[PDB]
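Novice: Once you've had a glance at the structure underneath, I'll fire off some questions.
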Amino acid sequence: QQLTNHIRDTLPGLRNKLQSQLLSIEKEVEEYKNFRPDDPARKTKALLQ
Amino acid sequence: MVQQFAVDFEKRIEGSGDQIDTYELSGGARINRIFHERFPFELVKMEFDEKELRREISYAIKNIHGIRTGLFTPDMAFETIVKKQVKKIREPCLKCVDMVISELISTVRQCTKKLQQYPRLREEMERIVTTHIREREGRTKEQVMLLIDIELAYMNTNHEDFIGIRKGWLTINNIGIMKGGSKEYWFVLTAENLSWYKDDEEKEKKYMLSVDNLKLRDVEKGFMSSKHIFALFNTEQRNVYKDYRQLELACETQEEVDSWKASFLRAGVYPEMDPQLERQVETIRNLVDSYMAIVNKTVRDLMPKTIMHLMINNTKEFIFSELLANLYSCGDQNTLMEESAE
């Protein structure tokens, strides 16, 4: 019972770490997931930036 | 044009660059520094009648002591007055946010309608920016509320609170026959004691008197009627410690006499419950003012910082990084960038 209580008590720490990593990465994968080689608009946006 | 818009907006609101409008206006988003120096006005537009504050404090004490006899002023009599005063500033903070949003919308319009000849483009580039501004209105208001709510959550008396009232010159007209004449001196009246000085350095400390157990009266016209006169007299002892014929004191006007009397009344003196409660009420009133000065100071400082972080900087980041991505998403990209007849 103590081993089970310990293993469950650490879940909140792991959940916050994974949630933090998704928030940091999300801003860029949102754009990478929409990559298409045939996209003159993507090229134009990069040029302006 | 997108490049020119982003650059023009940033110059106008930050104030950087050349070609500044040195003559015509105080304008171009430098108006916002007025709100940050106008919001300090709304925080003092509010007023209260002190008699309502005294009544409210009195019921606060009696309602904290439910049945018990009171020895010391309860702390909750302080906390529940401060919480009630702080709730009042929710409104002016929201007015400040709304005024700032209004100026951002006006500035976006100047940088858009006046510089672009293409139809439809000046609509998309105005619509998108004002939509983004409105969403930040939402996030900004939540943060302001979670700041005032924090001011209520805990009372901190460590930094600048009053850590544990009237001044002017008076002349004594009736001097003992061994000296004669009249003596002009510096008088300091506090809520606790009276102190006599020879000058405004307040170094001599020649006389000290208690405020308690003294009485005030007017004087009969047995004198050359050139000054207004009152008397501070004692009925519990034959002398006012160091006495000068019941300390008859002349003033230039009756209004000065009445202001003095009012100051004595504030200090605890009675006119020509009462023993215990009135002293407790005055202690709380003073402590409340000293703490509210700190609350107001902190609010004036943090509000413009909250707005800059949450509304202004995110708008600039949007203009530089996202604006073009959204214009490609509007309409059908066929009627956009179609020349007007002119």
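Here chain A follows Swiss-Prot for its numbers: 283-331, in order, are the residues you see.
According to its header, this structure was worked out by electron microscopy, 4.0 Å.
Cβ atoms here come from the backbone N, Cα and C positions, even for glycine.
So Swiss-Prot lists these for the protein:
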- A:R290 to A: Does not significantly affect receptor-mediated endocytosis; when associated with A-291 and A-292 (MUTAGEN)
- A:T292 to A: Does not significantly affect receptor-mediated endocytosis; when associated with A-290 and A-291 (MUTAGEN)
- A:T292 to A: Substantially reduces receptor-mediated endocytosis; whena ssociated with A-293 and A-294 (MUTAGEN)
- A:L293 to A: Substantially reduces receptor-mediated endocytosis; whena ssociated with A-292 and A-294 (MUTAGEN)
- A:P294 to A: Does not significantly affect receptor-mediated endocytosis. Substantially reduces receptor-mediated endocytosis; whena ssociated with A-292 and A-293 (MUTAGEN)
- A:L330 to R: Significantly decreases receptor-mediated endocytosis; when associated with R-334 and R-702 (MUTAGEN)
Novice: How big is the Cα-to-Cα gap, in Å, between A:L330 (mutagenesis position) and A:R290 (mutagenesis position)?
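Specialist: A Cα-Cα distance of 50 Å.
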Novice: At a 10 A cut-off on CB-CB distances, which of the mutagenesis positions A:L293, A:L330 has the highest count?
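Specialist: Going through A:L293, A:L330 one by one, the largest Cβ count within 10 Å is at A:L330.
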Novice: Can you list which of the mutagenesis positions A:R290, A:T292, A:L293, A:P294 come closer than 8 Å to chain B, going by CB to CB distance?
Specialist: none
Novice: Helix, strand or coil by DSSP: which one applies to A:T292 (mutagenesis position)?
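Specialist: Where A:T292 (mutagenesis position) sits, the three-state DSSP reduction gives coil.
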